[PDB]
Amino acid sequence: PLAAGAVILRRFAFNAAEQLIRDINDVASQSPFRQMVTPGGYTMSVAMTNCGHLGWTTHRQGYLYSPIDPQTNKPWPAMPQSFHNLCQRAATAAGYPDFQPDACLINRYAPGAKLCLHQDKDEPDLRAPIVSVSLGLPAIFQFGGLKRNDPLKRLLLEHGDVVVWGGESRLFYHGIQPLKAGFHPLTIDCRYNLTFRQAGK
DNA sequence: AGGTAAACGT
DNA sequence: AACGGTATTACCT
Ligand SMILES: O=C(O)CCC(=O)C(=O)O
Ligand SMILES: [Mn+2]
């Protein structure tokens, strides 16, 4: 297995993917993708949006899970039932049957886009897993340990692959290497990732 | 005290 | 281009 408390479910979301993608488009029609600017002033290469009660955002003074889209000043769109259902099935298969996400971060990767090694650790209740769904073009996912310099595993994540981490591995560093250009029948020229969290109480 | 931002050179 | 420095600090609460 990937790590203690972590698993990859290869092609788990393959059958659900078309509906998931129609739903990504619906969410982005209300809260559009945007490349966020870090506190340090750099524009991220990944374009993002959110759905559910809480959305990950940067602001000048740090990061924040907020109920309001700072670009539209309206609540993030509701989490699509398709998203919620897939998440629940994936979490159950991964051994986390009780997971209730309240936040879905939607990442869009154009060629060259990356996410440098980081930890998901600003959720108040770290008991809950992360469920991470890959769609479209393939990407190299890095998955390490509690320390930034712990040895990395590098795993190709393909369309429909779902990765779940929690328990002992909940705070592990992970990231995405710059996306290779290519074609996919469903997304054409990009990769999407759906990241489900319980971000509030 | 402790939290936490982080996305260039070799 | 895989690995690691940087936050080895400057601020908040
Ligand atoms: O795109 C991925 O596979 C990972 C995304 C991620 O780590 C995040 O959204 O926090
Ligand atoms: Mn992450």
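Per Swiss-Prot, chain A residues shown: 14-214, in order.
This deposition comes from X-ray crystallography, 1.9 Å.
Cβ coordinates come from backbone N, Cα and C, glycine included.
The feature substrate binding site is assigned by Swiss-Prot to A:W69, A:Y76, A:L77, A:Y78, A:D135, A:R161. In sequence order, A:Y76, A:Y78 constitute the residues six or more apart from A:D135 (mutagenesis position) in its chain with CB-CB distances below 8 Å.
Annotated 2-oxoglutarate binding site per Swiss-Prot: A:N120, A:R121, A:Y122, A:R204, A:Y205, A:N206, A:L207, A:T208, A:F209, A:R210, in sequence order. Note on A:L207 (2-oxoglutarate binding site): other Cβ atoms within 10 Å of its Cβ, all shown chains, come to 26.
In the three-state DSSP assignment, the secondary structure recorded for A:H187 (Fe cation binding site) is strand. Taking Cβ-Cβ distances under 8 Å and a sequence gap of 6 or more within the same chain, the neighbours of A:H187 (Fe cation binding site) are A:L130, A:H131, A:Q132, A:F154, A:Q155, A:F156, A:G157, A:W178. As annotated by Swiss-Prot, Fe cation binding site applies to A:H131, A:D133, A:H187.
Among the mutagenesis results in Swiss-Prot, A:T51 to A has the note: Slightly reduced activity towards single-stranded DNA containing 1-methyladenine. Reduces affinity for undamaged DNA. The residue drawn here is the original one. DSSP assigns A:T51 (mutagenesis position) to coil, not to a helix or a strand.
One mutagenesis experiment named in Swiss-Prot is A:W69 to A, and its note says Abolishes activity towards single-stranded DNA containing 1-methyladenine. Its Cβ taken as reference, A:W69 (mutagenesis position) is surrounded by 23 other Cβ atoms within 10 Å in the chains shown.
Among the sequence features in Swiss-Prot, the mutagenesis site A:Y76 to A is noted as follows: Reduces affinity for damaged DNA and activity towards single-stranded DNA containing 1-methyladenine. There are 13 other Cβ atoms within 10 Å of the Cβ belonging to A:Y76 (mutagenesis position). A:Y76 (mutagenesis position) falls within a strand segment according to DSSP.
One entry in Swiss-Prot concerns the mutagenesis experiment A:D135 to A. Its note says: Abolishes activity towards single-stranded DNA containing 1-methyladenine. Alters substrate specificity, so that the enzyme gains activity towards single-stranded DNA containing 1-methylguanine.
Quoted from Swiss-Prot for the published mutagenesis A:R161 to A: No effect on enzyme activity. Decreases affinity for damaged DNA. In the three-state DSSP assignment, the secondary structure recorded for A:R161 (mutagenesis position) is coil. For A:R161 (mutagenesis position), the same-chain residues 6+ apart in sequence whose C-beta sits under 8 angstroms from its C-beta are A:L130, A:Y186.
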Entries of A:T51, A:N120, A:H131 (recorded positions) sitting next to ligand 1, with Cβ under 6 Å as the cut-off:
A:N120
Check the recorded positions A:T51, A:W69, A:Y76, A:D133, A:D135 for any whose Cβ is under 6 angstroms from an atom of ligand 2, and report them in sequence order.
A:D133
With the Fe cation site defined by A:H131, A:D133, A:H187, which remaining residues of that chain have Cβ atoms positioned within 8 Å of the Cβ centroid?
A:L128, A:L130, A:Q132, A:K134, A:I143, A:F185, A:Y186, A:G188
